[PDB]
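Peer 1: Here you go, one structure.
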Amino acid sequence: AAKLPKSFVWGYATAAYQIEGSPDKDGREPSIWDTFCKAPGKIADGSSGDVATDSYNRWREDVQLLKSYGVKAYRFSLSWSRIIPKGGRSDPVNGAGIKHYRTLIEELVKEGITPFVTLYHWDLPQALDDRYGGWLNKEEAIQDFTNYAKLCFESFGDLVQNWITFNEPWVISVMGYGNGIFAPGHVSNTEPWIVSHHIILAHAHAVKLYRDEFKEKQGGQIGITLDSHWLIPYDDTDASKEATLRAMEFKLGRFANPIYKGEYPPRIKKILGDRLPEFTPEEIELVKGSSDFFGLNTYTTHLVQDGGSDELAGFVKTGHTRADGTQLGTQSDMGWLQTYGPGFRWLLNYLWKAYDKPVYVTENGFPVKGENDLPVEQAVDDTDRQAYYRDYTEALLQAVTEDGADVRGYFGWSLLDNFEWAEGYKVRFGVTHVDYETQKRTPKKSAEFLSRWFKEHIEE
């Protein structure tokens, strides 16, 4: 059989607020998500990340679990408010929080697991939102994020060589400031575009800082993680084809074109007008080529139709139902997500050709439909999740070894069942079952499948 090169890395990914718990332990102060979960009606099951999988306290067991799975890497995020509680460049730094992550990283090193560290996975310190509105203030947000990044490079950089600045700015902007579904719960036809602009700049400043002051001595790389589905035109009409291109600009192009090519794409600039900020010449220069690798989070494929009424979506209609009624694939616990391996293959090729940077799939996973209602003995036989990974790893192998797309990493989402943001704990994404009443971890069959597949498909 075909095999990925020995240099290929695989493992699992997690996010701090989704698994840590211990929200006020060792000096941590609130993030906007802690605040958001205390707002009635925002979380489907009225839950929060107050406990989650108690992974801040159980960090050692989680590392041992990863090692037992034979992973080569582990992607996780740092809670900004554990490192600089209030978040700002002039606020007190929290040694205990820094030490917690340092110790965690050192254990990964001792176990031979490569750490992939996400600086920002949505948990902006609440103090910065109250102080200047977080990402809404260009100069303050850029300076504070850059300082935070610098502190992280100094604190962990001699052990970490793979950095991710932001996780899914599309989500941060659209869900957090466009429709208010995610923290901080803002709704506006202007803020999402402003936040996106400022994040692109904050990202670029952190990358320049890394390259100029840390890259040569630490020997690592830094990039951004962008989410994207594979998009297919609903039919062969010009309107459908154009709608698909427009949808891609609104989901991905508005982030990838500036960062990899040097400017915002044409359609979004025309549609948003003066609501889309303009980069200055110096900013364009700073942003262009500001990602060493292409971090990608992907889960499914969507059919695209022209005629949408939601500007946040780019005025398109997306779904998983074809004109003849056929569904794209197996249903998951979330309506928008269906199993469609071919789309993953097409997307990997598309990204390599379009942006010319090695792709690292920083998230790919599946939530079994109704799994939250199953007892552990039944949950472990996660047939649909195994099938999903079977289809997607096959697409990955074909994309690289056959097609020739440059893809160097794959991280399953997620290691453990955990807090799924606005969906609460109802949606289960783990390859490891977690009983929230005992915190017991029980590997699901999908974990065995992935361990075996990567062991057999990565050159020895």
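Numbering, chain A: per Swiss-Prot, residues 3-462 in sequence.
Per the header of the entry, the method used was X-ray crystallography, 1.5 Å.
Cβ coordinates are placed from backbone N, Cα and C, and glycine is handled just like the others.
If you look up Swiss-Prot, you'll see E170 marked as active site, proton donor, on the strength of experimental evidence. The active site, nucleophile annotation in Swiss-Prot covers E365 and is backed by experimental evidence. Per Swiss-Prot, the feature substrate binding site maps to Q20, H123, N169, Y301, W415, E422, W423. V173 to C appears in Swiss-Prot as a mutagenesis experiment; the accompanying note says: 2-fold decrease in affinity for cellobiose. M177 to L appears in Swiss-Prot as a mutagenesis experiment; the accompanying note says: Small decrease in affinity for cellobiose. Looking at Swiss-Prot, the entry for mutagenesis of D229 to N says: 17-fold decrease in affinity for cellobiose and displays more acidic optimum pH than wild-type. No effect on optimum pH; when associated with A-253. What Swiss-Prot says about the mutagenesis result for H231 to D is this: 3-fold decrease in affinity for cellobiose. According to Swiss-Prot, the mutagenesis experiment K253 to A carries the following note: 7-fold decrease in affinity for cellobiose. No effect on optimum pH; when associated with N-229.
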Peer 1: Fewest other CB within 10 angstroms, which one of the binding-site residues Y301, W423?
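Peer 2: Comparing Cβ neighbours within 10 Å for the binding-site residues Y301, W423, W423 has the fewest.
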Peer 1: Using the alpha carbons only, what distance in Å do you get between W423 (substrate binding site) and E365 (active site, nucleophile) once rounded?
Peer 2: 16
Peer 1: Cα-Cα separation of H123 (substrate binding site) and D229 (mutagenesis position), in Å?
Peer 2: 13
Peer 1: Where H231 (mutagenesis position) and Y301 (substrate binding site) are concerned, what is their Cα separation in Å, rounded?
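Peer 2: About 6 Å separate the Cα atoms of these two residues.
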Peer 1: Between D229 (mutagenesis position) and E365 (active site, nucleophile), how many Å separate their Cα atoms?
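Peer 2: One finds 9 Å between the Cα atoms of these residues.
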Peer 1: Including all protein chains displayed, how many Cβ atoms other than that of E422 (substrate binding site) lie within 10 Å of its Cβ?
Peer 2: 21
Peer 1: Would you kindly give the Cα-Cα distance separating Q20 (substrate binding site) and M177 (mutagenesis position), rounded to the nearest Å?
Peer 2: 17
Peer 1: If you count Cβ atoms within 10 Å of the Cβ of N169 (substrate binding site), leaving out that atom itself, what do you get?
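Peer 2: Cβ-Cβ neighbours of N169 (substrate binding site) within 10 Å number 24.
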Peer 1: Tell me the Cβ contacts of the residue listed as 'active site, nucleophile' under 8 Å, same chain only and six or more apart in sequence, or just say none.
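Peer 2: Long-range Cβ contacts: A15, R77, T227, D229, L298, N299, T300, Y301, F413, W415, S416.
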